[PDB]
Amino acid sequence: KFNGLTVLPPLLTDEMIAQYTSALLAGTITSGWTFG
Amino acid sequence: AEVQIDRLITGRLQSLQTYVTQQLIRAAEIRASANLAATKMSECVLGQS
Amino acid sequence: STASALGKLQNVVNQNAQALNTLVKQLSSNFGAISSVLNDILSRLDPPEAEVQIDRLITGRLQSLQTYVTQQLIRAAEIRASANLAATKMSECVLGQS
Amino acid sequence: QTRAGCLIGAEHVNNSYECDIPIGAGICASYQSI
Amino acid sequence: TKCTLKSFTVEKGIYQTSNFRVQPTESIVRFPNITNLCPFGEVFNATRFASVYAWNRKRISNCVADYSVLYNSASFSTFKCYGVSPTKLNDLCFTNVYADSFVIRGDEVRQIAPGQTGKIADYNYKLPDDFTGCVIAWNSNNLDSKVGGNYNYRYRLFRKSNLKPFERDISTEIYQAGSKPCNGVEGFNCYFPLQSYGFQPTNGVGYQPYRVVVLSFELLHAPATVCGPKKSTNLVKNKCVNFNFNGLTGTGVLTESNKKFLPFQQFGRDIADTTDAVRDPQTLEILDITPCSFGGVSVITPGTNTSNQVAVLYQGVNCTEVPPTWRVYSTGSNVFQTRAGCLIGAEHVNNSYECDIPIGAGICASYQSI
Amino acid sequence: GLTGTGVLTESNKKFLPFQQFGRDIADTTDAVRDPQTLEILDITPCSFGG
Amino acid sequence: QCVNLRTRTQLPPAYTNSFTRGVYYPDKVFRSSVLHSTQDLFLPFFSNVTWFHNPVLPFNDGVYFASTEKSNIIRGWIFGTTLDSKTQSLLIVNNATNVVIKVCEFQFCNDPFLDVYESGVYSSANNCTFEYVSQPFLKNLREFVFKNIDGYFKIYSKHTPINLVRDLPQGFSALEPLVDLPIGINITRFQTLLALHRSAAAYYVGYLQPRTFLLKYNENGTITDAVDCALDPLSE
Amino acid sequence: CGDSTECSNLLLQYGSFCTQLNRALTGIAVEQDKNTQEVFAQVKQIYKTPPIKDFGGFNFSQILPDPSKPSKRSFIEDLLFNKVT
Amino acid sequence: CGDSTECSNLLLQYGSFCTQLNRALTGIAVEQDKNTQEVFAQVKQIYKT
Ligand SMILES: *[C@@H]1O[C@H](CO)[C@@H](O[C@@H]2O[C@H](CO)[C@@H](O)[C@H](O)[C@H]2NC(C)=O)[C@H](O)[C@H]1NC(C)=O
Ligand SMILES: *[C@@H]1O[C@H](CO)[C@@H](O[C@@H]2O[C@H](CO)[C@@H](O)[C@H](O)[C@H]2NC(C)=O)[C@H](O)[C@H]1NC(C)=O
Ligand SMILES: *[C@@H]1O[C@H](CO)[C@@H](O[C@@H]2O[C@H](CO)[C@@H](O)[C@H](O)[C@H]2NC(C)=O)[C@H](O)[C@H]1NC(C)=O
Ligand SMILES: *[C@@H]1O[C@H](CO)[C@@H](O[C@@H]2O[C@H](CO)[C@@H](O)[C@H](O)[C@H]2NC(C)=O)[C@H](O)[C@H]1NC(C)=O
Ligand SMILES: *[C@@H]1O[C@H](CO)[C@@H](O[C@@H]2O[C@H](CO)[C@@H](O)[C@H](O)[C@H]2NC(C)=O)[C@H](O)[C@H]1NC(C)=O
Ligand SMILES: *[C@@H]1O[C@H](CO)[C@@H](O[C@@H]2O[C@H](CO)[C@@H](O)[C@H](O)[C@H]2NC(C)=O)[C@H](O)[C@H]1NC(C)=O
Ligand SMILES: *[C@@H]1O[C@H](CO)[C@@H](O[C@@H]2O[C@H](CO)[C@@H](O)[C@H](O)[C@H]2NC(C)=O)[C@H](O)[C@H]1NC(C)=O
Ligand SMILES: *[C@@H]1O[C@H](CO)[C@@H](O)[C@H](O)[C@H]1NC(C)=O
Ligand SMILES: *[C@@H]1O[C@H](CO)[C@@H](O)[C@H](O)[C@H]1NC(C)=O
Ligand SMILES: *[C@@H]1O[C@H](CO)[C@@H](O)[C@H](O)[C@H]1NC(C)=O
Ligand SMILES: *[C@@H]1O[C@H](CO)[C@@H](O)[C@H](O)[C@H]1NC(C)=O
Ligand SMILES: *[C@@H]1O[C@H](CO)[C@@H](O)[C@H](O)[C@H]1NC(C)=O
Ligand SMILES: *[C@@H]1O[C@H](CO)[C@@H](O)[C@H](O)[C@H]1NC(C)=O
């Protein structure tokens, strides 16, 4: 926000990405490939 | 003053257009990479390849 | 029953139509001249300034045309990528089991 | 007040569920009032 | 094809060469019935001219104006027009013409110009930057100069600020240059803003009284009423023709329109300043204008390495009208009409099979004859 | 004679005795010294946005 | 025949809502089935409009005038700066026959009326320039828009059959151009004219401001809908 | 320029931009045609379904072509062509 | 223009470059969001170890 230009935040924060990654990891560890 | 402002205006407009075109090219390349990443996620994490 | 299930094709059509529309509408701009019509600006002035006015109009319209062509090139490349993917899907998931 | 700026005309709730209109920074809005 | 491809040999394929466009025939001129001599003598041959600070203004409308009768005369020292070339003034129609008349000194004629600064340019007479029209100046030492001194001409010298364009100031109030308010009484740093001239026949150039008149026009704000001396003609329909409707010039075919203009409507456009309707000044008939046919042309050849016969395709053009002259392919050669356009020089058969050079819409051509 | 628009604040940047003002990148005058009080101030633009 | 009234009747200066009235054709060009955006002087939507049930009112940039009149008691208008013979004044009257438009330095009095039994208040009509005669302007809702721009007096009019009781109705009706006058004056104030019987009138007044509008032209070329651009965000 | 000799004379001193623009557009069009051709023409012959249809109880009526309509399209294709404008 | 009225008036006659520039940038931003969402949101439920 200096000379007419702005940067917009992303829709998904880092916590949501971490939650998605954790869910994928737990699913593949426990259920094999069936959950897909 | 109109002449001077015209010169400044055309220069800055050209610079802006150059920036936008470069951004478009880079975005297309990043989209291709993201599609490849999504395919790898689908095929190698959710199953054996 | 449910509509709006074909957003991609409609989006392509809308983008093309909008680009053509703005290209046509750009023809009415002034670009710093005294008018935006060739005939009136020609039927009113001694040529020595007519060249100035036509130069302004010419450069403006040339920039507009170049911008349109570049945007079209980008969209064409993206469409080609999509259709390559479609051809691969048709070959693999229709003529055999994947 | 959100990380994307300031929002006027929307009732903030503590319930959470899948949304349709994105806003940003994990905040999004929908129409039940808004 | 060889010329546009920059080679002496061409291989089998289809190449797009150029464009064609129907040539317009004859011309149409349409001006209103009204006709009467425009009273230029009264404003030009006026016995008395007003002062510069009280320049005389007149509005001229509903007349037939001839400007050649003013260009030919050399009685004017300066004849300088700004937005229009003088020689074309007899070919345009305006409305609400404005004429202003006044008298100044010899050296002040330069001040009557847009984007100018000085004494008159900011304190007596101000012109807009984008002013269109003309300015006329001539010598008036033999009539407006007196041996006893000319004092009927006064100019505004002191004012609070500069004047707006086309602004007339007539107020004569004492001017307070200093900090002490004059309070309506002349005193120190108090001066009369109106100063009289010293026109004398003894004085040489640069001091003789000169008479200046300026003419101002409009550009397409309403149905014009001040036309030049041009003879009208009849009108034709269903032919690609050049037309000049009351100064609006163009080319195309004219058709009896059916859209209902309201009584205050003059012409019509739909998108992006495309005048597609008009009402003729005399008959008061609504017509619509559409451009006559044009389009691209391409060729089909089996490669100059094999033969020299070619076929010609006009893209998106009806077969009824075709005759770049090339009348040879217009007499009795085989002609075909396809969704892509019209094809000349090829023989249409009922046999269908996998094909050479494509054309469009499921039609394609090949060399057996073509 | 240097004209601009923004909000003024008490700058803490230490100017050398011969210094007049300051800038960081691409001709952005973000500091000033008033001719009378000889005080160092920093300027930042007032808020804007979509 | 100059005289001053002694009853001193006071018209109540009420306020009411503009709603969506005061839309006119901006130019003479023809369009059909299209949306056009234009920037010009209009009457903002949902604005206070003053209701009188004859003070001198300012003219400002332009004036929207409306009357749900019965039996055309309202006759004419006066425009000027001081409304005396010192300065140029504009007079418009509309009697049973053709209208009269004059641009002269009359000497008006404080209580002008038609003197029912053209000698209302003017008695020192001096040298002047413009005169004009044309067709008459007039449970009838009569709406007028008066503008003074570029030394030009533009008058737009519209007449509708009104069946509502008191105030302006909800609806849309474009104002067609009526007349243009090529005269340059310094109008600042104006006043109405009543043909009071000799042998308590209702009208609404509003002011114009510059803004941007979006207009919809149907197939026949008639303006049928409009949207204000500087309003609640949805409009923008 | 739009039918103006003076405009064309002034323009021709700007080089050969228009040749490049036309070449680019022509390349795009040819690419589109080749693109659809390679997507859809995956076969060499035109197979025909038998007149008698007993596919073990499976019902393919709504995706097979309909000879009744002149378009020779199926139900789903006709539904598709009416929802894209 | 940097908040100058004369610059705005002069620029007004150049057409509608700004609308399409902003349109292109908004398209890029939407594409970025879609890329992330498509790559990572591969599951319907949030499993726990
Ligand atoms: C003002 O009067 C002069 C009179 O000399 C006009 O000049 C002559 O006009 C007649 C008109 O038919 C011409 O035939 C002559 O050739 C003109 N010149 C001379 C020397 O007689 C002049 O035209 C008048 N001004 C205007 C505006 O008409
Ligand atoms: C080429 O032009 C002819 C005549 O201009 C077209 O024939 C017209 O077709 C319309 C629509 O069927 C009829 O209403 C007219 O009466 C026809 N005119 C004549 C003189 O027969 C012909 O259709 C055009 N070519 C194409 C491919 O449309
Ligand atoms: C139009 O008339 C008004 C008044 O009728 C003029 O305003 C006056 O201007 C003078 C000079 O600046 C002042 O001394 C007066 O006090 C003003 N009076 C009012 C009531 O404002 C205005 O200048 C005129 N406009 C013109 C002639 O263009
Ligand atoms: C009514 O207004 C008219 C304006 O036209 C006044 O002028 C008369 O107009 C009629 C046209 O119908 C002419 O025949 C008369 O000669 C005009 N003059 C007079 C003195 O009548 C008219 O005076 C006004 N008053 C009446 C009672 O008609
Ligand atoms: C006709 O118009 C002229 C133009 O101004 C008037 O002339 C002056 O009017 C003022 C008005 O107060 C007088 O003070 C001057 O003495 C007039 N000068 C001359 C030379 O007449 C004139 O008054 C107007 N005629 C009438 C009858 O009003
Ligand atoms: C637009 O103009 C058309 C043609 O004048 C109008 O259609 C007519 O309407 C009247 C009134 O109902 C009917 O009596 C005619 O038979 C109609 N003519 C036709 C349909 O050709 C139409 O009403 C006008 N207004 C709109 C909004 O279309
Ligand atoms: C396959 O499904 C279609 C429906 O999609 C069946 O056609 C229906 O047949 C019944 C029996 O006469 C009719 O009442 C329906 O109107 C038909 N539907 C349509 C859309 O026409 C068809 O019979 C099924 N195939 C078999 C072998 O029974
Ligand atoms: C949730 O937010 C609301 C605000 O609407 C607040 O009143 C409440 O205390 C918060 N916590 C819970 C557990 O509801
Ligand atoms: C113009 O004049 C001609 C012949 O004088 C006449 O036939 C035509 O009707 C006139 N146009 C009008 C009156 O609009
Ligand atoms: C056409 O080309 C073929 C092979 O390129 C060649 O054999 C033949 O002679 C050519 N025809 C000519 C040169 O007339
Ligand atoms: C064969 O072609 C000719 C012209 O190419 C055509 O007139 C004729 O009708 C065609 N034959 C049949 C059976 O349609
Ligand atoms: C400038 O002059 C004023 C008035 O005499 C004084 O107050 C101020 O201290 C002076 N500034 C400097 C830097 O001396
Ligand atoms: C009109 O004026 C009244 C009081 O004069 C005010 O209460 C009302 O809000 C106004 N209407 C508007 C501003 O739309």
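Quick note: numbers on chain A are straight from Swiss-Prot, i.e. 854-889, in order.
Determined via electron microscopy, 2.9 Å.
Including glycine, each Cβ sits where the backbone N, Cα and C put it.
DSSP gives A:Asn856 (variant position) a coil state; it is part of no helix or strand. The annotation that Swiss-Prot gives for the naturally occurring variant A:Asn856 to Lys reads: In strain: Omicron/BA.1.
Among the natural variants in Swiss-Prot is A:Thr859 to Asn, noted as: In strain: Lambda/C.37. All protein chains considered, the CB of A:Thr859 (variant position) has 9 other CB atoms within 10 Å.
Where Swiss-Prot documents A:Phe888 to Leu as a natural variant, the accompanying text is: In strain: Eta/B.1.525. If you draw a 10 Å sphere around the CB of A:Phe888 (variant position), it holds 16 other CB atoms from the protein chains shown.
The local packing around A:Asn856 (variant position), expressed as other Cβ atoms within 10 Å of its Cβ over all shown chains, amounts to 8. Between the CA atoms of A:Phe888 (variant position) and A:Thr859 (variant position) there is a gap of 41 Å.
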